[PDB]
Amino acid sequence: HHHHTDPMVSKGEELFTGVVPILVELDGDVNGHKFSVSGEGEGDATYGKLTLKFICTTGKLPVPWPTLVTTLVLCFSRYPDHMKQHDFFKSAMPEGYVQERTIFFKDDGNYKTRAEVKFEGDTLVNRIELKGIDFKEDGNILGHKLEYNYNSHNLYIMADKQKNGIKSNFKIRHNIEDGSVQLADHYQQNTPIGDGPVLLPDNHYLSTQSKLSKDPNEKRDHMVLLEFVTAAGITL
């Protein structure tokens, strides 16, 4: 059960009670290599918990799987009760929100992404387009020099009142196979798809933990992702 004095909080919390099925679709194009990814799994916002398996449906993924983790559903974050009035992501549901990013891989190319996150029936759907340009053919991305792992990370969320949405910018660190690190500097904005009211948050952050694995029975190119996201940074 859920029980909040704000009916707008109640509306979003009710959509994310229990376990929610997730579908992810990504059509990408990086330096002229077209590819698609399909993902399926479940989210349990009560615990900030996501379990997803992604398949490259065009063959071999032309970029490293870790580079797509942030692109491939922050509505499943756990917002503490005393912060639920700051949960933009659930408040935009079920009509959804647009998530847009530019991801600058330092000394390399950049990803431009646009996604619509919304419910289709009971299923939470993340449909994405990605364009990657100016990548080095022998760089860490197109050369597949990134390790298959991921680090824990905090992203700070700010309101974007001009756009009735939010924005964030943050740096992801990708381990390179020779010990060093590839930086991926993310700029992010989110806006509601509908014109109904949303919750615009005070400044806070999301604390993320991600674990990547492989399905030993899966011959297609794939990534198994376990992710926890918790909102923080506002006191009681």
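Indices start at 1 and increase along the chain as displayed.
Header lists the method as X-ray crystallography, 1.7 Å.
The backbone N, Cα and C atoms fix where each Cβ goes, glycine too.
As given in Swiss-Prot:
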| type | residues | note |
| --- | --- | --- |
| MUTAGEN | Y150 to C (Swiss-Prot position 145) | In mut1.9; shifts fluorescence lifetime from 3.03 to 2.74 ns |
| MUTAGEN | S152 to P (Swiss-Prot position 147) | Increases fluorescence at warmer temperatures such as 37 degrees Celsius |
| MUTAGEN | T208 to H, W or F (Swiss-Prot position 203) | Results in significantly red-shifted excitation and emission maxima |
| MUTAGEN | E227 to G (Swiss-Prot position 222) | Suppresses the 399 nm excitation peak, leaving only the longer wavelength peak at 475 nm |
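Sequence features, as recorded in Swiss-Prot, placed on the structure.
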| residue | record | DSSP (3 states) |
| --- | --- | --- |
| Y150 | mutagenesis position | coil |
| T208 | mutagenesis position | strand |
| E227 | mutagenesis position | strand |
When each of the mutagenesis positions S152, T208 is scored by other CB atoms within 10 A, the minimum falls on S152
What whole-number Å value do you get for the CA-CA distance of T208 (mutagenesis position) and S152 (mutagenesis position)?
6
Cα distance, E227 (mutagenesis position) to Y150 (mutagenesis position), nearest Å?
10
Determine the Cβ neighbour count for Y150 (mutagenesis position): the number of other Cβ atoms within 10 Å of its Cβ.
23
With every protein chain in view, how many other Cβ atoms are within 10 Å of the Cβ of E227 (mutagenesis position)?
22
The rounded CA-CA distance in Å from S152 (mutagenesis position) to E227 (mutagenesis position) is 10
